[PDB]
Amino acid sequence: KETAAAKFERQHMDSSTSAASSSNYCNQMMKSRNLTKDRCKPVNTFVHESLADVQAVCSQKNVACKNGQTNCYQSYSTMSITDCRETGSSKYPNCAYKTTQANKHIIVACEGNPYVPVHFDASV
Ligand SMILES: [Au+]
């Protein structure tokens, strides 16, 4: 079965300098990573940093998660990311997305032992 740590990687890690694709990056990625499979996942962020730099976030700035838990962590440096946000007219199984490139500080929830990222909470 898929670990929560592996799920975070499948859903969010795209180690590159920035978004590369042949066609709209979110439409392609959201699909290739299985995020359009049982529903159009409505919002999702990919991170173009090494796994190691992202994992390191778990021992950086502790912040409250959006859901009230306290195991969220904010990166000290900005990271290169891409937000995928589903369009108005997008409708499962015909998922379509707006692609927005950014450099922001990322916030993840970390869990387990090893204590690694498992959810993407926000960017700031
Ligand atoms: Au996630």
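Chain A residue numbers are taken from Swiss-Prot; in order, the displayed residues are 27-150.
Recorded method is X-ray crystallography, 2.2 Å.
Note: Cβ is positioned from N, Cα and C throughout, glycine not excepted.
Counting every protein chain shown, the Cβ of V69 (substrate binding site) has 10 other Cβ atoms within 10 Å. Taken from Swiss-Prot, the feature substrate binding site covers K33, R36, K67, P68, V69, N70, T71, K92, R111.
Listed in Swiss-Prot as a mutagenesis experiment, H38 to A is described as follows: Loss of activity. There are 20 other CB atoms within 10 A of the CB of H38 (mutagenesis position), with all protein chains counted.
Per Swiss-Prot, active site, proton acceptor is recorded for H38. The secondary structure of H38 (mutagenesis position), as reduced to three states from DSSP, is helical.
In Swiss-Prot, a mutagenesis experiment is listed as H145 to A, annotated with the note Loss of activity. The number of other Cβ atoms within 10 Å of the Cβ belonging to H145 (mutagenesis position), over all protein chains shown, comes to 20.
The active site, proton donor feature in Swiss-Prot is assigned to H145. Secondary structure from DSSP puts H145 (mutagenesis position) in a beta strand.
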Pairwise Cα distance for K67 (substrate binding site)/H38 (mutagenesis position) [Å, integer]: 12
Largest tally of Cβ atoms lying within 10 Å of a Cβ, found at which of the binding-site residues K33, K67, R111: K67
Filtered binding-site residues, from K33, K67, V69, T71, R111, whose Cβ is under 6 Å from an atom of ligand 1: none
For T71 (substrate binding site), the number of other Cβ atoms found within 10 Å of its own Cβ: 22
Distance [Cα-Cα, Å, rounded] between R111 (substrate binding site) and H38 (mutagenesis position): 14
